[PDB]
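Contents: one structure, followed by commentary.
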Amino acid sequence: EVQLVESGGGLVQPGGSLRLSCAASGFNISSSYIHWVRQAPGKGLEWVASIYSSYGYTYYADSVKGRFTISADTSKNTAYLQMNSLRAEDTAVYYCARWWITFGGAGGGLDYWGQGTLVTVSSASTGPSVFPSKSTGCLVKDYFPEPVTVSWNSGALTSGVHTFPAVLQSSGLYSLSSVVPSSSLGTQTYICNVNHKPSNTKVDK
Amino acid sequence: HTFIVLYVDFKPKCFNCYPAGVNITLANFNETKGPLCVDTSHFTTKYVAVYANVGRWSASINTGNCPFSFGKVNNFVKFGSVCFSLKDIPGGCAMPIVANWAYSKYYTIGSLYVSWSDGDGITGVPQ
Amino acid sequence: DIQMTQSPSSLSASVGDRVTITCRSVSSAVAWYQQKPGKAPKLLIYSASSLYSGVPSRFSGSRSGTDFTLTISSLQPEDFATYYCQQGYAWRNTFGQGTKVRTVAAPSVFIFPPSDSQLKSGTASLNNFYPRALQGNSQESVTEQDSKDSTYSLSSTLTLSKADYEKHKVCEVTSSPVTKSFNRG
Ligand SMILES: *[C@@H]1O[C@H](CO)[C@@H](O)[C@H](O)[C@H]1NC(C)=O
Ligand SMILES: *[C@@H]1O[C@H](CO)[C@@H](O)[C@H](O)[C@H]1NC(C)=O
């Protein structure tokens, strides 16, 4: 029941505007602090802004202070981040998070995390193609941008499967693949489920 | 160390009653930046009487919501960290700043809020 | 307004080894998290004092003067993560550089031919190994370290089109270089 749910991301033009919604359940957001933290692809954690929604305290960071705006709807139990005038320094995956207080005012720290959602500041266009005895695998090509969901038989069983990150094609598109049972090829119909979200590309093939 | 100065100021039928004194200020307390936090291992609590202490008047800082009156913080006390603010710090405590026209009548003016961190990582200083 | 410094930012040791991650005007208000790549982090230590209920006891964090330090007693295979030290209070968040955290196994190399549906457009085109006409044109992709396996995986992306339909009918590993590059038929 206790969940933090990030939503409302995607692909944005330079200097555009987006709105991240951080829903919550299992706890009331006003009784705690809610922070945002952005991780750039292939980077570390970058500090963003925070809010005590009950009193309305809105603290910000040194980079995104006159560009981002924090808010919340306690009747909706949902925090929000409105992002304006974006650049490629901001394109990253954003996570909303719950900070709980010690029995004194410092806080204990940032308790709870969500899975986050990634925003991509780009002016490029966004439709992949999926194409498959060697010793003792679905291929995604021509997609932009990340992410891409890969599963086998709708999350039935994938044990020992390794998934490969996006292969950067110098033209600007992406590509990757994912994959063992040796003596059981015709036991059932193994099929993969791949979903590209911004291109709305989801067919089992 | 670091000084933590709390200035109390006010200008007085009951003429001196309800003194519109609001210069209750903290040392470089950018409220939007957040509470003024102790980053040095030592700090000195200080209470300043900017208000004209006319013989008829006096003041106090006694806090009911907190464990320690201002000026027992100067004594070596178990803190790990501590921030001071004049805005409410959630999960912390608050100090009323009462003012006496005389012993006959009292009223609060401001409230001093103080953050708090675990255990005994940092101690105060009464220098 | 203070800043935080974290080092080393890449610490790859073996089982049982004691990883000593350290960061450093401060006070008793820091925290330590781990994070799997592209995954949600987790609260490991807070205020450099105690754990979170349910956190393994091998993680321990404490400070001396201006130096905060996380240490793992006996490292485990699932302890592979990028550890981040955070400083500040319920309003201020600040992080550091991040710190990224071994028996050799056998790599079995597969590589499969293109598909018929791929040839209509005009185009055409490695398991659990510990160790790290030739062209790196044909691309390659790497995975992160596995959970118990602590192994990796590579890919052989044949960056080819139908312009080379019958150009070459005919793998590259570093003793015997496995040559399972098959032909058409
Ligand atoms: C409050 O007192 C300080 C002390 O120097 C002074 O700088 C400031 O101007 C005063 N503010 C008032 C009187 O509003
Ligand atoms: C807070 O800091 C900012 C830094 O740009 C400064 O402009 C502002 O005047 C400060 N305000 C207070 C109340 O200290």
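The numbering of chain B matches Swiss-Prot: 299-310, 316-430, in order.
Header lists the method as X-ray crystallography, 3.8 Å.
Just so you know, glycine gets a Cβ as well, placed from its N, Cα and C.
According to Swiss-Prot, the natural variant B:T300 to M carries this note: In strain: Isolate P100E. Taking the Cβ of B:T300 (variant position) as reference, residues of its chain lying under 8 Å away and at least six apart in sequence are, in sequence order, B:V341, B:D342, B:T343, B:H345, B:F346, B:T347.
Cβ contacts within 10 Å of B:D307 (variant position), excluding its own Cβ and spanning all protein chains shown: 16. DSSP assigns B:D307 (variant position) to coil in the three-state reduction, outside any helix or strand. What Swiss-Prot says about the natural variant B:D307 to N is this: In strain: Isolate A162.
Look at B:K336 (variant position): DSSP puts it in coil. In Swiss-Prot, a published natural variant is listed as B:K336 to N, annotated In strain: Isolate LRI 281.
For B:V401 (variant position), other Cβ atoms within 10 Å of its Cβ number 15. Record note (Swiss-Prot) on the natural variant B:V401 to M: In strain: Isolate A162.
Swiss-Prot documents B:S414 to T as a naturally occurring variant and attaches the note In strain: Isolate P100E. Within its own chain, B:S414 (variant position) has B:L389, B:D391, B:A397, B:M398, B:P399, B:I400 as residues 6 or more apart in sequence whose C-beta sits under 8 angstroms from its own. Following the DSSP three-state reduction, the secondary structure of B:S414 (variant position) is strand.
Swiss-Prot gives this note for the natural variant B:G424 to V: In strain: Isolate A162. Annotation for B:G424 (variant position): same-chain Cβ neighbours under 8 Å, separated by at least 6 residues, are B:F382, B:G383, B:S384.
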Using a 10 Å cut-off, grab the number of neighbouring Cβ atoms around the Cβ of B:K336 (variant position), all chains included. 14
Between the Cα of B:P310 and the Cα of B:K316, on either side of 5 unmodelled residues, the distance in whole Å is 12
Is any of the variant positions B:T300, B:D307, B:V401, B:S414, B:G424 near chain C, in the sense of a CB under 8 A from one of its CBs, and if so which? B:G424
Integer Å distance between the CA atoms belonging to B:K336 (variant position) and B:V401 (variant position): 27
